[PDB]
Amino acid sequence: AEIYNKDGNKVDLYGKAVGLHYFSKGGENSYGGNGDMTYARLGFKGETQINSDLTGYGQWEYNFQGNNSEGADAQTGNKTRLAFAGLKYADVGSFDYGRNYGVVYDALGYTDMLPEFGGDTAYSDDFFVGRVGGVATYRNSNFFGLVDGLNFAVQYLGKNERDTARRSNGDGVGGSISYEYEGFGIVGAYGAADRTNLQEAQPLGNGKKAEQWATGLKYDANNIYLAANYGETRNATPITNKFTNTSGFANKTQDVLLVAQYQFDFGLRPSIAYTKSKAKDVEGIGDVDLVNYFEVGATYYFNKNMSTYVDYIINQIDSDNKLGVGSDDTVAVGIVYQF
Amino acid sequence: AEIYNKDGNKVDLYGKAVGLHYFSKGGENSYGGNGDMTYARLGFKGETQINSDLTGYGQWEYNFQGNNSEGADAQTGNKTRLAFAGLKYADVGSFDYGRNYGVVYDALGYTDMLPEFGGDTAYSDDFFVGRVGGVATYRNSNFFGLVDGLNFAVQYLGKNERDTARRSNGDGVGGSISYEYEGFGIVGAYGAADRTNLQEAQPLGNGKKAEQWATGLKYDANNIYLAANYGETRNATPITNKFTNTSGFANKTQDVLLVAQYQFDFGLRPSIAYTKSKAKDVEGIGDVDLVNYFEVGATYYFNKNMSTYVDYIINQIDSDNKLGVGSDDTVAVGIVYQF
Amino acid sequence: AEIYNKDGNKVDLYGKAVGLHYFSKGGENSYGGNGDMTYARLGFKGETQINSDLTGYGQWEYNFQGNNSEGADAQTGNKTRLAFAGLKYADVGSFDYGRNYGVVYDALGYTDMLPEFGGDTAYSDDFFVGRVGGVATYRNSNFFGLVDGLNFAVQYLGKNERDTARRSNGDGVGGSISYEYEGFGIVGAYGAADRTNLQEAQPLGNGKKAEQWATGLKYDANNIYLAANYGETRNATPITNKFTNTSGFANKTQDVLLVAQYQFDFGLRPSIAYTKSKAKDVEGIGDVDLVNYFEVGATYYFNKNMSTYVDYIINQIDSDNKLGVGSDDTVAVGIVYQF
């Protein structure tokens, strides 16, 4: 909600309270888990008009979990999602730095439209696919104001030597090219980076270089939203062997994401989605499936502030999965107030 | 403070900074402790008018402690208090889900009017008495718009298998009936729930079923506030044996709460209160008193935003208490700014 | 940003997103470190006019780090900076209590004007020099409205027995006298306090009494800012022996701080600074230098909301420093949006 608009500076303080339960037989060995998954969000988007052609902006977004106790475990799952400041000059584009989405999310965001789940490949703190800390991102709209609908972007990821290999990364470069024409939208994205010492010393994942690329195709006009994503990764996707407490990365993944949705004028947005992600050359296993499901779901928009939703995952993963990826269905019911 | 009111949606961003010190001889073995107890609060209440009869709402409330360092211990006592979203339809009532107060607090809230302390039985993360995560709560005002002042409510608590027994719970149902007539107010509340495996395996507290009930009686008009609460609990109230580092639950408790207050037009709200809570059938002890005090205190309201207060506990607990409950007096002095 | 101003109460919700990287050869053994140092800030200043002569106020300020992951380490460096409520009566002055700056910062704040670094002696959770929890602070402007530009202040620090000696303190008193005349400003500040048991049992630092004093001199008008600080400390400044994993306090320190800055109408604020801090009588060492550098830096103010800055530390510390204080240079580049 815009709560300040004075003297060439507007601030938007926004947030949401999401009442959210997950139903699954077991959670312990299912897709999403079982129990209370209530959370709250808070953030600000700030925007200042320095002059006629120059513009400043900043954003911060925090996640508070509503499913912890007030005791010892009160912070589990609480985190900053976004924290970046940036400048935008006329048609020369924009530069920002901080915690933000990796460039490959420029692609993957295409299918990340599900009411609760979806966008399984957009892992956070995972190089270029999701949110990451320490990214320089240049972005260009309409090719310096000369070619309508053509957008490109470049991103520089500074190394993050963290205490765990899962959240660590080295120096890297990535980028994306995208074009949008009369409802349609085509996107390509790629990025490569160094693996840290701690990532190399991991039982799963072999190499010194991590890669992630993904294409995007979508129709998004006249109340219809269709979208497709294909992606591959070298030494990038994080994997866990639940049979041995082993973790690391998958040498190769192929990732398919399909999404179909519709928006009725009265408020209903039903959702059908397909998602499959296979991992190749997993040491002491071979070929494992990590994500495999059909999705049926809906979202009722009472208005721009209030909504409820059901999201049903038909989990195609089988009972004898090599890595121990939960094979059971998960259903999520939600009530959202946002501002 | 209402900081947004546009297009059938109002947001209220509120919070408070509370400068608060506790004085006690020792803290280590007193009622409230000794030292700095400064804290800050922040939250939002959001409310949207979807249509003539339908209404959406959300709330989130966070607690930041102002008595930690900026070093390692910076998060101790920081937590989400409330996080829930909900709908309200004309006179059919309202449903909300998330982190909220258990239904039995509908009763206990009657005596929870002390400037600092009081409401000792309204334990948080303790089934139905205080705040809990994962509660479905239906609420009805004036019996579907037909019987003025008569309110009932039902609550469904989903299981919380936490890492500690103190904060855990199983599936349960609870409810409350309440009636308010010309200043007066009568309330009854009850709730039962499964104890988790980890709660069963505890040295203190025997059973598979936890119960909590409490009645309420109050006068609240013409500047006078009087209130009374009686409650009992099976396998619900958490207890600790400070002589052996044992914890668990008390098989039975009887809980008495009395409160008398007055509000002078110039700002002063003095407070007298009585509170006693005895535990029965404590294994290897028998009958222990957990809470036992008289309370004298006051609160000066400079206005709706500014206040100061003294709260003096005359701790009736004795020096030879079986469980080690601190027997010393505690005094709390406070300065509050709120918005 | 002022987001509420109704009925004798104004609220100012403010914050900043700071994109910030540090460049150093190694970080491991440099002044500021190397890598992403992105952070975000959020806080409120609240102010109410109770009556013609009486005024209430409150403040809370939180620090969110933007350089952590969303995993296990998500809270590292997150903390409350300020949390205090207070009253101000006409010319009789003001009293506040909570987490706030120690009185000696009244002095040291003189040189704490650097774009990123500087103010090295204003350690937080360190008695009277920086931010601390549990301080009663009386403050007087213009000597009860009788002597223009003459300000004094007294502060009472309640003991903080924390889990670490670094963040702990005992009971203490401190104060400051300050005078400001036609651009110029002179300040003196002093404070003494008990060391806790845990501080006494530390290998470094000998005594039962900790002291901190500092003078201030500044010119601050006509776009020029010059400032000087001299300080000494008994048993107050925290030190670490990186050669043995020893920590504690320095028996004596002498602290020099010099700062020169200018503000061009078009937005540029260049900065030159000198900072030296020597420790005397360090057990098993003798005389060690803790902080020793020249500073060159600038800050571009696009406006009151947007800015960028470079801060270059020329680290005069040598390679054979006895305590292991990093001797390498550190450069910090920043992009700030604030509101």
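What you see of chain B is 23-48, 50-362, where the numbers are those given in Swiss-Prot.
This entry, so its header tells us, was determined using X-ray crystallography, 3.0 Å.
Using the three backbone atoms N, Cα and C, a Cβ is placed for every residue, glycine included.
Counting Cβ atoms from all protein chains shown, B:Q88 (variant position) has 21 others lying within 10 Å of its own Cβ. For the natural variant B:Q88 to E, the note given by Swiss-Prot reads: In strain: B/r; AA sequence.
Of all the Cβ atoms in the protein chains shown, 23 others lie within 10 Å of the Cβ of B:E139 (variant position). Variant annotation in Swiss-Prot: B:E139 to G, described as In strain: B/r; AA sequence; the structure shown retains the original residue.
Take the CB of B:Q284 (variant position) and look out to 10 A: across all protein chains shown you find 21 other CB atoms. Look at B:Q284 (variant position): DSSP puts it in a strand. Looking at Swiss-Prot, you'll find the natural variant B:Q284 to L noted as follows: In strain: B/r; AA sequence.
Geometry remark: B:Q88 (variant position) versus B:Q284 (variant position), CA distance 28 Å. B:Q284 (variant position) and B:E139 (variant position) are 14 Å apart (CA-CA, integer value). Contact annotation for chain C: of the listed variant positions (B:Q88, B:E139, B:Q284), B:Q88 place their CB atoms under 8 A from a CB atom of that chain.
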